[PDB]
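*Asks:* This is the structure I want to talk about, given as structure tokens.
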Amino acid sequence: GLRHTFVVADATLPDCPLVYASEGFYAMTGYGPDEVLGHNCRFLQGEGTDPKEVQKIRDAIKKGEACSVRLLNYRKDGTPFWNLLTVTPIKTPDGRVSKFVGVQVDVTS
Ligand SMILES: Cc1cc2nc3c(=O)[nH]c(=O)nc-3n(C[C@H](O)[C@H](O)[C@H](O)COP(=O)(O)O)c2cc1C
């Protein structure tokens, strides 16, 4: 299988904080749950992250749509990796967005 990590963000809170992350997410990024849970995942961004790709995710989240972007991200120790990020909205039967799920793939290669 393709190596990847997975997270769940709560779309019922205004800033889409993370409520769950797979073990690989913590291992890959170097952050622990104490530093991650309850926070928006944007802490992974840094100097070289392309604001235009970030904008795409921001837009997809506001519209409740899925989106896939390639983003420069940084580990806790400050080292970079290329992240192919797919975000999927999870909707309740009334059509409202409850959760976003994110799949990260380290495509640094
Ligand atoms: C489920 C989910 C997973 C996300 N995963 C990442 C990620 O791995 N790396 C990243 O830079 N941003 C990720 N984001 C994007 C940020 O959390 C945030 O939505 C993005 O930076 C746009 O918002 P902002 O303009 O307010 O920062 C994720 C967002 C969601 C909802």
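So for chain A, numbering is Swiss-Prot's, and the shown residues are 17-125, in order.
Going by what the header records, the deposited coordinates were determined by X-ray crystallography, 1.9 Å.
Backbone N, Cα and C define each Cβ position, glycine as well.
Pulled the feature table from Swiss-Prot, pasting it below:
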BINDING   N56, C57, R58, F59, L60, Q61, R74, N89, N99, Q120  FMN binding site
MUTAGEN   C57 to A  No effect on blue light-induced kinase activity
*Asks:* Per residue, counting other C-beta atoms within 10 angstroms of the C-beta, which of the binding-site residues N56, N99 reaches the highest number?
*Replies:* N99
*Asks:* Sequence gap of 6 or more, C-beta under 8 Å: which same-chain residues meet both conditions with respect to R58 (FMN binding site)?
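*Replies:* Expected: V70.
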*Asks:* Rounded to an integer, what is the Cα-Cα distance in Å between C57 (mutagenesis position) and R74 (FMN binding site)?
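*Replies:* A Cα-Cα distance of 12 Å.
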*Asks:* Can you tell me the three-state DSSP label for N99 (FMN binding site)?
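*Replies:* Looking at the DSSP assignment, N99 (FMN binding site) belongs to a strand.
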*Asks:* For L60 (FMN binding site), which residues in the same chain are close in space, meaning a Cβ under 8 Å from its Cβ, but six or more apart along the sequence?
*Replies:* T45, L87, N89, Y90, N99
